[PDB]
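Beneath this line is the structure, given in structure tokens, with notes to follow.
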Amino acid sequence: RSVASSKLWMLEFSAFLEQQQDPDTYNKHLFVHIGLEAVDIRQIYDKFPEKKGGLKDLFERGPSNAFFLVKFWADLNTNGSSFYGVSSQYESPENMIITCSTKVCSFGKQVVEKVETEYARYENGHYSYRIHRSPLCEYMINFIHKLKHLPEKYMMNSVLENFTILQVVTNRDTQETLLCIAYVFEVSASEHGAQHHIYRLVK
Amino acid sequence: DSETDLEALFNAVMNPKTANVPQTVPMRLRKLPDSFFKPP
Ligand SMILES: *C(=O)CCCCCCCCCCCCC
């Protein structure tokens, strides 16, 4: 359990493109997937929204054990019959109503936000939450299109330097930060496809 | 003043002569762990 505070653990996260070849045949490509060294949070504050409710405000309010930075190397090697989606799964000892707020940022400015409410399912003494095949927003689809249509790989990384995602998972009733994950991106150059490093964010 | 929109973002990299996006410290030049740029 890497991405885990005291109250919530993210077991699974992936962004994918699923293509329907025919009614019985589907090809799925994963862009990124999950399924701890410390980083000075001050080194990344500029890459994320500021002011009240922003990364700094959230981190200062705590708890500090809820804050993570994920570095993704994204696999972009993939080709009206397409679905761009994201799936994620969480476990908790507690039965909560949680809100998952995902912000896409460019040069630290919020460009789009997706907000999702999730209820618990009892599963083996604990509770599971699943965001199943959430449609990827058009901005993200468009961003991926533009990325792949850049001449050179070095250009993709130059664009990605200033593209981040902030995911904040909150107890809806109490507004306690259960998980806050900052996502940073490079393009995968590896023969093993998508990779990742997970860090604890510290003061 | 600089722009911060989708076309401007890619334009800045495709045609650097006409770039008008905020300027930043490259991640490689920041105080970050070595593993940050060495994938597994
Ligand atoms: C829009 O509805 C929500 C914003 C996107 C959700 C985050 C999914 C992570 C996307 C990673 C795709 C890989 C491209 C670098």
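Numbers in chain A come straight from Swiss-Prot, and the residues shown are 217-251, 262-305, 310-433, in order.
So how was this one determined? The header says X-ray crystallography, 2.1 Å.
Each Cβ is built from the backbone N, Cα and C atoms, and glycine gets one as well.
Using a 10 Å Cβ-Cβ cutoff, A:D266 (mutagenesis position) registers 15 neighbours. For A:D266 to A, Swiss-Prot lists a mutagenesis experiment annotated as follows: Reduced transforming ability.
Record note (Swiss-Prot), mutagenesis A:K297 to A: Important loss of interaction with YAP1 and complete loss of transforming ability. The unchanged residue is displayed. All protein chains included, A:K297 (mutagenesis position) registers 22 other Cβ atoms within 10 Å of its own Cβ.
For A:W299 to A, Swiss-Prot lists a mutagenesis experiment annotated as follows: Important loss of interaction with YAP1 and complete loss of transforming ability. DSSP assigns A:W299 (mutagenesis position) to a strand segment in the three-state reduction. A sphere of 10 angstroms centred on the C-beta of A:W299 (mutagenesis position) encloses 20 other C-beta atoms.
Within 10 Å of the Cβ of A:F337 (mutagenesis position) there are 20 other Cβ atoms, across all protein chains. A:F337 (mutagenesis position) falls within neither a helix nor a strand when secondary structure is assigned with DSSP, and so counts as coil. One mutagenesis experiment catalogued in Swiss-Prot, A:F337 to A, is accompanied by this note: Reduced interaction with YAP1.
Under its mutagenesis entries, Swiss-Prot includes A:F373 to A with the note: Reduced transforming ability. The Cβ of A:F373 (mutagenesis position) lies under 8 Å from the Cβ of A:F393, each on the same chain and at least six residues away in sequence.
Swiss-Prot documents A:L380 to A as a published mutagenesis change and attaches the note Reduced transforming ability. Cβ-based neighbour count (10 Å, all protein chains) for A:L380 (mutagenesis position) stands at 17.
In the three-state DSSP reading, A:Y429 (mutagenesis position) counts as strand. Under a cutoff of 8 A between CB atoms, and with a sequence separation of 6+ in the same chain, the neighbours of A:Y429 (mutagenesis position) are A:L262, A:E263, A:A264, A:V265, A:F294, A:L295, A:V296, A:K297. In Swiss-Prot, the entry for mutagenesis A:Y429 to A or H states: Loss of interaction with YAP1 and also activation by YAP1. The structure shown retains the original residue.
Experimental mutagenesis is annotated in Swiss-Prot for A:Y429 to A, with the remark: Important loss of interaction with YAP1 and complete loss of transforming ability.
Between the CA atoms of A:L380 (mutagenesis position) and A:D266 (mutagenesis position) there is a gap of 32 Å.
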